[PDB]
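What follows is one structure encoded as structure tokens, with my remarks underneath.
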Amino acid sequence: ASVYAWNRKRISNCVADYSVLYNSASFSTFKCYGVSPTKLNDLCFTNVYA
Amino acid sequence: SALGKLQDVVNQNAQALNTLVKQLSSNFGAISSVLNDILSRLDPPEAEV
């Protein structure tokens, strides 16, 4: 989507996989706030907004 | 209420202890008041600050 119409998806009721994102290393910017990018995102969340 | 002094002393001690217990769960400017949640979520430099 374009920036003004920022598209939002809700990640709900599924077993998340964050390891593949971290280990991919093709994503230039890997800045994580609150949760750390150093293999700690493997947790549980009530709601993920993408 | 004929023993108001002893009751007052006990109430003040209980109030101070309860206030300390309540203050245990204050953010103090941090992201969370639970230490374990901070440790299991955040990287060691930011976790330690």
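All chain A residue numbers match Swiss-Prot; in order, they span 348-397.
How was it done? The header gives electron microscopy, 2.4 Å.
The backbone N, Cα and C atoms fix where each Cβ goes, and this holds for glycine too.
Quoted from Swiss-Prot, the note on natural variant A:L368 to I is: In strain: Omicron/XBB.1.5, Omicron/EG.5.1. The number of other CB atoms found within 10 A of the CB of A:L368 (variant position), across every protein chain shown, is 14.
Annotation of the natural variant A:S371 to L in Swiss-Prot: In strain: Omicron/BA.1. Sequence-distant neighbours of A:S371 (variant position) (same chain, six or more apart, CB under 8 Å from its CB) are absent. Secondary structure at A:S371 (variant position), as computed by DSSP, is helix.
Here the residue is the original one, but Swiss-Prot notes a natural variant at this spot, A:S371 to F: In strain: Omicron/BA.2, Omicron/BA.2.12.1, Omicron/BA.2.75, Omicron/BA.4, Omicron/BA.5, Omicron/BQ.1.1, Omicron/XBB.1.5, Omicron/EG.5.1.
A 10 Å cutoff on Cβ-Cβ distances gives A:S373 (variant position) a total of 5 other Cβ atoms nearby, all chains included. Recorded in Swiss-Prot as a natural variant, A:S373 to P carries the remark: In strain: Omicron/BA.1, Omicron/BA.2, Omicron/BA.2.12.1, Omicron/BA.2.75, Omicron/BA.4, Omicron/BA.5, Omicron/BQ.1.1, Omicron/XBB.1.5, Omicron/EG.5.1.
The natural variant A:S375 to F is recorded by Swiss-Prot, whose note states: In strain: Omicron/BA.1, Omicron/BA.2, Omicron/BA.2.12.1, Omicron/BA.2.75, Omicron/BA.4, Omicron/BA.5, Omicron/BQ.1.1, Omicron/XBB.1.5, Omicron/EG.5.1. Here A:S375 (variant position) comes close to no residue that lies at least six apart in sequence on the same chain with a C-beta under 8 angstroms from its C-beta.
The C-beta environment of A:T376 (variant position), restricted to residues of the same chain at least 6 apart in sequence and closer than 8 Å, is empty. In Swiss-Prot, the entry for natural variant A:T376 to A states: In strain: Omicron/BA.2, Omicron/BA.2.12.1, Omicron/BA.4, Omicron/BA.5, Omicron/BQ.1.1, Omicron/XBB.1.5, Omicron/EG.5.1. The structure shown retains the original residue.
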